[PDB]
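In what follows, a structure is listed as structure tokens, so that the remarks can point back to it.
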Amino acid sequence: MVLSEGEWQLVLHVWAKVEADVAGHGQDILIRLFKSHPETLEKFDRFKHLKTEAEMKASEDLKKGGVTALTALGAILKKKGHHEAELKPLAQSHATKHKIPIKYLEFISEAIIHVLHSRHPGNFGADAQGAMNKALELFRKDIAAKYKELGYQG
Ligand code: HEM
């Protein structure tokens, strides 16, 4: 698929707001994912044990993982579609080392969209959400094709 430049602008305009507080957004998004889809928390051996939202809020490792995941995603979006090198190491560790199903990447995309909508209503109207959804479907479709080359799902 191909986003137009106007779509990339809408995505990079709300991402510039997320980058004012990367750790806070990282926490919100990982907690929204785990509450909504608790099976995904089993994939993180260093968190697994967390039982409540309060325990998640207070975990410095979960907050670090959020910053690590958002920073890598931010670096992919800033490429505007030219992200093949960035995607290679990321597809290899999520398919072979962590074993993350494409479905889980759909769940986090949902959690990202939920959090931006709550925190940034004025920059995340319908056209900006449509553009972010397109950018995340592009990311999921390029990662799924890599998985398939790497010997996982496809
Ligand atoms: C926007 C999507 C995602 C991005 C950009 C992302 C990025 C990363 C990055 C950069 C790391 C550190 C290096 C590495 O292992 O490759 C990481 C580790 C990890 N990711 Fe993700 N990830 C994404 C989605 C997910 C999802 C959905 C899950 C779980 C359902 C997952 C589970 C993990 C696990 C288990 C690790 C190891 C964490 C730890 O050992 O500290 N990732 N991810």
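Numbers here mean position along the shown chain, with the first residue as 1.
Note that Cβ sites are derived from N, Cα and C of the backbone, with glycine treated the same way.
These come from Swiss-Prot:
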- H94: heme b binding site (BINDING)
- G122 to A: In metmyoglobin (VARIANT)
Separation of alpha carbons, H94 (heme b binding site) and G122 (variant position) (Å):
34
DSSP three-state call for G122 (variant position): helix, strand or coil?
coil
With Cβ-Cβ distance below 8 Å and at least 6 positions apart along the chain, what are the contacts of the residue listed as 'heme b binding site'? List them in sequence order.
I100, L105, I143
Number of Cβ atoms other than its own within 10 Å, given for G122 (variant position):
8
